[PDB]
Amino acid sequence: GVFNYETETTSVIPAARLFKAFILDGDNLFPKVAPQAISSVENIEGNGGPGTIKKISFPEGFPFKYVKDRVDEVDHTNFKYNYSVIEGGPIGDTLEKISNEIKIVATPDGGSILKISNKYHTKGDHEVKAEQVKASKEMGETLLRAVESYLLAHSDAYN
């Protein structure tokens, strides 16, 4: 079945720039700005749209070795990005997939709001634990704050 988790967070970076950097260039940025969170991102297949497969490796000592993520949808107009965790890490005989939807919305102060949904698809029926949702939220927040710091410091990046 499906367990749905939703959260929101804010950024001081305008929505379009944040989307271009944090979403569209995460493969480059995450290992650069947050090497103690993500060791590397490998493009396995695909050119960035629906179906593109990436292997995300975690640093030594992390709970999981890697995950493979699949791009589901990329909406450049509405700053929506959907992707799924489809192999590795928590995926296996109790958890088939984690489907994620991110939307970035502008705020009038010049920042943005990020709306995040994480949908865990289980076999039957293997309760999803608060600790696992917390870890995903914490990773996302770490990556966001690292990218935000980089964007604040490199004004000519991603305009």
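Residue numbering in chain A adheres to Swiss-Prot, whereby the residues present occupy positions 2-160 in order.
This deposition comes from X-ray crystallography, 1.5 Å.
For all residues, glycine too, the Cβ spot is worked out from N, Cα and C.
In Swiss-Prot, the entry for mutagenesis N29 to T states: Slightly reduced interaction with BV16; when associated with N-33. The structure shown retains the original residue. Non-local contacts of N29 (mutagenesis position) by the CB criterion (under 8 A, 6+ apart in sequence, same chain) comprise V42.
Quoted from Swiss-Prot for the published mutagenesis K33 to N: Slightly reduced interaction with BV16; when associated with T-29. Its own atom aside, the Cβ of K33 (mutagenesis position) has 13 Cβ atoms within 10 angstroms in the protein chains shown.
Where Swiss-Prot documents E46 to S as a mutagenesis experiment, the accompanying text is: Strongly reduced interaction with BV16, hypoallergenic. Non-local neighbourhood of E46 (mutagenesis position): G52, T53, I54, each in the same chain, at least six residues away, with C-beta under 8 Å from its C-beta.
Under 8 Å, Cβ to Cβ, and six or more positions away along its own chain, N48 (mutagenesis position) finds no residue. Swiss-Prot documents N48 to S as a published mutagenesis change and attaches the note Slightly reduced interaction with BV16.
If you look up Swiss-Prot, you'll see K55, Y82, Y84, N101 marked as brassinolide binding site. A strand conformation is recorded for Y84 (brassinolide binding site) in the three-state DSSP classification.
Here the residue is the original one, but Swiss-Prot notes a mutagenesis experiment at this spot, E61 to S: Slightly reduced interaction with BV16. In sequence order, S40 make up the list of same-chain residues 6 or more apart from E61 (mutagenesis position) whose Cβ falls under 8 Å from its Cβ.
Mapped onto three states, the DSSP output places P109 (mutagenesis position) in coil. Record note (Swiss-Prot), mutagenesis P109 to G: Slightly reduced interaction with BV16. The unchanged residue is displayed.
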- Cβ-Cβ distance under 8 Å to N101 (brassinolide binding site), same chain, at least six residues away: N83, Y84, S85, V86, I117, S118, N119, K120
- Message: I want to check the contact list for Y82 (brassinolide binding site): same chain, sequence separation of six or more, C-beta distance under 8 angstroms. What comes out?
- Response: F20, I24, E74, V75, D76, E102, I103, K104
- Non-site residues, in chain order, whose CB comes within 8 A of the mean position of the CB atoms of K55, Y82, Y84, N101 at brassinolide: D70, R71, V72, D73, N83, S85, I103
